[PDB]
Amino acid sequence: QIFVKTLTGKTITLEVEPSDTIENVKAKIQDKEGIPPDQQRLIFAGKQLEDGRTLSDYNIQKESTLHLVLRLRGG
Amino acid sequence: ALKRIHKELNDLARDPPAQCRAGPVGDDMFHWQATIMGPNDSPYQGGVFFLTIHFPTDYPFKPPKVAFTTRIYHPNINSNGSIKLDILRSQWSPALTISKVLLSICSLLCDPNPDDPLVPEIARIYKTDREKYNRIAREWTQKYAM
Amino acid sequence: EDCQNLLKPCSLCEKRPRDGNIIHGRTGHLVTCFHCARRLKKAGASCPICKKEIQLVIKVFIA
Amino acid sequence: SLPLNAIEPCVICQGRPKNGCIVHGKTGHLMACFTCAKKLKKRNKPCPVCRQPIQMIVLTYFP
Ligand SMILES: [Zn+2]
Ligand SMILES: [Zn+2]
Ligand SMILES: [Zn+2]
Ligand SMILES: [Zn+2]
């Protein structure tokens, strides 16, 4: 189980595999919040989370909270 | 806008995002100061970065104007502290709140965009030798960001 | 303050939240889950509240 | 966290219940009041939450 703070500031609870991939998580979030994974950006420790990677890769322990904001581009 | 801005401050007062803080400077509810702590395991670690935030009258239909007061070394942010980031102009959404804007900005610190740079001169360093770009970013943090 | 009815479970199956919006013209009634609203439409039933024809059923996400 | 969300006022103006439903395809986001949501449509802005084009604003009741 992990927690996500949604764009509007609500907290949702997710059941996740330690080896789960960010791309999947976004998919889960799409099921709950109805947001396209292409419009999601997950932030942890102030750093973004790359789709290809996995919760394991990013060291996400149980109960750790992730922050959702909208996709963005620097320019 | 005030009712919206007040709500944003109240949630910031109580439960602020991991590293960020914001709130009005003095009297004017439409002028805020914010602080962003440099992300851990980045060249900005330990740096304390101050920003100014001016909410427009039609907020949040229009974006707040956000700029760095603290000097920072980064290809998408210039020496006026101007931030060229899409959610501050075209990609703005009225559902974004300062907390989330501030979080997006931290994530920009660790994931720049050298391909379409606000500061070309820093873009080349990021692209070519990254140990250098990181070296300078670290010096600027100690010089300017402490 | 009738906004609190959105806390109650679907008024029919009662196993799911009310995320089905039953749309008629430019208005809509959100008293049932998506699956129930979709099943009402499919059966040719009208809106259970206002008995207007059901033009569209959408899954609503609160935010 | 549904209790806090469904009963909170419009995220945009914070003055009115969220009865404007922003419709796109088979889904909608219920976030804003009807007035604030119409302004978005009228100015041809996309949905604040998912960024999808807004197909229409439905004034939504929950009895
Ligand atoms: Zn049902
Ligand atoms: Zn009806
Ligand atoms: Zn409103
Ligand atoms: Zn939407």
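Swiss-Prot numbering applies to chain D: residues 429-491, in that order.
Determined by X-ray crystallography, 2.2 Å, according to the entry header.
Every residue gets a Cβ built from N, Cα and C, even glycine.
As recorded in Swiss-Prot, the features of this protein are as follows:
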- D:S429 to A: In MDM2-6A mutant; abolished phosphorylation by ATM and ubiquitination by the SCF(FBXO31) complex; when associated with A-386, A-395, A-407, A-419 and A-425 (MUTAGEN)
- D:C438 to L: No loss of ubiquitin ligase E3 activity (MUTAGEN)
- D:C441 to G: Fails to interact with MDM4 (MUTAGEN)
- D:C449 to A: Loss of ubiquitin ligase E3 activity (MUTAGEN)
- D:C449 to S: No substantial decrease of ubiquitin ligase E3 activity (MUTAGEN)
- D:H452 to A: Loss of ubiquitin ligase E3 activity (MUTAGEN)
- D:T455 to A: Significant decrease of ubiquitin ligase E3 activity (MUTAGEN)
- D:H457 to S: Loss of ubiquitin ligase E3 activity (MUTAGEN)
- D:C464 to A: Loss of ubiquitin ligase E3 activity, enhances protein stability. Does not inhibit interaction with APEX1, but inhibits its ubiquitin ligase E3 activity on APEX1. No effect on its ability to induce apoptosis (MUTAGEN)
- D:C478 to R: Fails to interact with MDM4 (MUTAGEN)
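Positions of Swiss-Prot features highlighted on the structure.
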residue : record               : Cβ within 10 Å
D:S429  : mutagenesis position : 14
D:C438  : mutagenesis position : 21
D:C441  : mutagenesis position : 18
D:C449  : mutagenesis position : 27
D:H452  : mutagenesis position : 18
D:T455  : mutagenesis position : 19
D:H457  : mutagenesis position : 27
D:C464  : mutagenesis position : 23
D:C478  : mutagenesis position : 26
Ask   = Using C-alpha atoms, which one of the mutagenesis positions D:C449, D:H452, D:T455, D:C478 comes nearest to D:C438 (mutagenesis position)?
value = D:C449
Note = Chain C contacts from mutagenesis positions D:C441, D:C449, D:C464, C-beta within less than 8 angstroms, listed by sequence, come out as D:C449
Residue pair D:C464 (mutagenesis position), D:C441 (mutagenesis position) - Cα distance, angstrom, rounded = 7
Query = How far is it from D:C449 (mutagenesis position) to D:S429 (mutagenesis position), counting Cα to Cα, in Å?
reply = 20
Task = Among the mutagenesis positions D:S429, D:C441, D:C478, report those whose Cα falls within 10 Å of that of D:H457 (mutagenesis position); none is a fine answer.
result = D:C478
Key: Chain A contacts among the mutagenesis positions D:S429, D:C441, D:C464 (Cβ under 8 Å)   = D:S429
Key: Proximal to chain B - mutagenesis positions among D:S429, D:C441, D:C449, D:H452, D:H457, D:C478, CB under 8 Å   = D:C441
Inquiry  = Please list the mutagenesis positions from D:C438, D:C441, D:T455, D:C464 whose Cβ falls under 6 Å of any atom in ligand 3.
reply    = D:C438, D:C441, D:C464
Remark   = Hits among D:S429, D:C438, D:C441, D:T455, D:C464, i.e. mutagenesis positions with CB under 6 Å from ligand 4, come out as none
Inquiry  = Nearest by CA distance to D:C441 (mutagenesis position): which of the mutagenesis positions is it, out of D:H452, D:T455, D:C478?
reply    = D:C478
Key: DSSP-derived structure type at D:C441 (mutagenesis position), helix or strand or else coil   = coil
Note = As a whole number of Å, the Cα atom of D:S429 (mutagenesis position) is distant from the Cα atom of D:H452 (mutagenesis position) by 24
Remark   = Integer Å value for the Cα distance linking D:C478 (mutagenesis position) with D:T455 (mutagenesis position) is 10
